[PDB]
Every structure is written in C-alpha cells, then in structure tokens.
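Have a look at the structure below before the remarks.
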Amino acid sequence: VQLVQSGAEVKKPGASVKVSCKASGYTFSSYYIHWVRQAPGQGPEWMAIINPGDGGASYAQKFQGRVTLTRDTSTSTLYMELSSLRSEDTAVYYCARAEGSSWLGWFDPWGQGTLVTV
Amino acid sequence: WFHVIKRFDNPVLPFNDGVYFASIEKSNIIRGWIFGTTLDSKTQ
Amino acid sequence: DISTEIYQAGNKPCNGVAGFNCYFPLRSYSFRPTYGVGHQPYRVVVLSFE
Amino acid sequence: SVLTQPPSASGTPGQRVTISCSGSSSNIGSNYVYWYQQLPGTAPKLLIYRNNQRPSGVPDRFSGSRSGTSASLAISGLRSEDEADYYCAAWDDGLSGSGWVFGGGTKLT
C-alpha cells in the first residue's frame, strides 16, 4: 500500500541512468501510474502516464522520444532509462498512482523521489 | 427486346445514365432484379 | 463501401503480396491524450436538410 | 499555457490572505484546478479536490474558488507551521502538447 524508490548517485553527462520504484498494494490492472519530475527552487513538470497490463505509454512534448520507459506486471517494476543528460536533467523523480482507467482527476500519494545530478 | 417462348435469354447488360425497363406479360414470371458491379463478396 | 483489395500504384501486376507497388489503402489513426490540438479526435455530425 | 503565479505571498500569524493562479483560455475555465502545498523536507500532499468539497477532511478555514480564467484560495488562521510553497496544477490542452501543466512559484511569509 506504498511505493519506495531506488538508490542512485551522480553520473556522467551524455549517458544512460536507470531509475525505478516498486509497486504494491491494491490490484494492478485497473490503476494508471503517473511519473512526475520536480526541480529544486521551481515548479514540477509532468513526465509520463502509464497503463499497466498492455503497458501503454504517453510522453510530453519536451521528453518525446528522448526518454524510454518500460513496465511489467508480475515482477511489478517500473523503469526509465534516461539518456542525453544536461544540467537541466538534475532533479527529483516521483512515481505515482491515479484514479484507475482514467488520466483525469486527483493524484494519489507519491514516493520519496530519486535525485539525479550531472 | 428479349423474349421467352427450353428458351433462355438472361444475359448481364451494361448500365449507363439510367435504364428503362418494360415488360408485357400475363403470367407474372419476373420476380425482381439484382445489380451491382462484381459480386465479389466485397462490393455490395 | 468496404474495399480491402491491394492498390496497384505502378505498372507491375501483383496479387496477395504486399510491399513495393502493392499498397494497402487502409491506414489507422493514432490517438494519445498528450497530443496537441489538431491531432485531437473531433466528433463530427452533419445534417441533410432539403 | 504558462500559469503565471505571484512570486510570494505575504502574511502574518492570525489573518486571511488569498493566493491565486492566473491562466489563459481553455486551461482554467475548461478543466478543474488542483491546489498543492509543499512542506519542507516532506513529500507533497493533496489538500483539495475540485473546489466544492474536501477530499478526506480538513477544517474549513481554507476556501477555494474559481473566477473566469483564474483560481483562488483564501487562507485564514495563519500559523508558523503552515509557511510553505503553494502550487496549482491543470490540464492545459494547448497546441503541440497537452500535459499536466503547473504554475510558477510562491512563498508564504
């Protein structure tokens, strides 16, 4: 009934950084998953919305194609593999939960986030 | 003009800009019409 | 109407096999909630007054 | 569009001020708004649904409303514990991208 993140550190720019958080609690096939990035000293930017099961994905304009996400059901892991890291890509990621079979509405509580710096 | 008098004359005929169909009869042997373009089970 | 036959774009006779000069006329839209305005699917109804 | 927000929100303990997000057309007047408060050192927490009811339960000293293309939140009974950063989130539906856009940044003093 909670989500915890994974540990990481500083990486070289222009490389691939693996980020993940687990998922547990209620049933899995009928609850959408949100991920959102937040920069310190500013407002957060919305990252992605994911449908489990078939693993449907959608991405924003500023991150279309330059970021890759994967998902699974039995192991219940949610991966991104960041590439092309700038000084803009130093922020904290959060993985979330949605209403279920709908991407409009209130946001269920996030995790503890993952900080990434270059 | 087509006539039936083992007589059998029922070909397929081209269609262009409408058609006029006349029939002289007493026994009512025509039951209707069928027309399309191919009857290929893809075109209605 | 409904037609699923293979288009013959060039002057080459082909049947069944799809590929060069043998095209499928039916292609699908793709709709995602993150698409911009203009790529949004708009329901359209018309009327036939006479 | 961009969801302009005031850089800060002045206040003293024991009174009422309003914090507002001003947006463009088809961003606030079209879809609902979401208010968020970021306590330091903690994960952010939801505080309101669409501004007609409370999600689980909060004292009614905080009141949210919409006006045209803007949204407002009036807060009263200010404490030193509630000094935090306030954010607003909305579905944009703009040209070339329709993500969950956020506001700017404000500080409660």
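Numbering of chain C is taken from Swiss-Prot, so the residues present carry the numbers 467-516, in order.
Method of determination (from the header): electron microscopy, 3.6 Å.
In case you wondered, yes, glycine gets a Cβ from its N, Cα and C as well.
Quoted from Swiss-Prot, the note attached to the mutagenesis of C:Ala475 to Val states: Increased resistance to neutralizing antibodies. Cβ neighbour count for C:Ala475 (mutagenesis position) (all protein chains, 10 Å cutoff from its Cβ): 10.
Annotation note: C:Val483 (mutagenesis position) sits in a coil segment as assigned by DSSP. Quoted from Swiss-Prot for the published mutagenesis C:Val483 to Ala: Increased resistance to neutralizing antibodies.
For the published mutagenesis C:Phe490 to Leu, Swiss-Prot gives the following note: Increased resistance to neutralizing antibodies and human covalescent sera neutralization. Listed in sequence order, C:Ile472, C:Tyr473, C:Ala484 are the same-chain residues six or more apart from C:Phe490 (mutagenesis position) with CB atoms under 8 A from its CB.
Its own atom aside, the Cβ of C:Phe486 (variant position) has 10 Cβ atoms within 10 angstroms in the protein chains shown. Under its natural variant annotations, Swiss-Prot gives C:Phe486 to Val the following note: In strain: Omicron/BA.4, Omicron/BA.5, Omicron/BQ.1.1.
Under its natural variant annotations, Swiss-Prot gives C:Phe486 to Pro the following note: In strain: Omicron/XBB.1.5, Omicron/EG.5.1.
Taken residue by residue with DSSP, C:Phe490 (mutagenesis position) is part of neither helix nor strand, so it is coil. Among the sequence features in Swiss-Prot, the natural variant C:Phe490 to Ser is noted as follows: In strain: Lambda/C.37, Omicron/BQ.1.1, Omicron/XBB.1.5, Omicron/EG.5.1.
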When a 10 Å sphere is centred on the Cβ of C:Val483 (mutagenesis position), how many other Cβ atoms does it contain?
8
Rounded Cα separation (Å) that holds between C:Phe486 (variant position) and C:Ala475 (mutagenesis position):
9
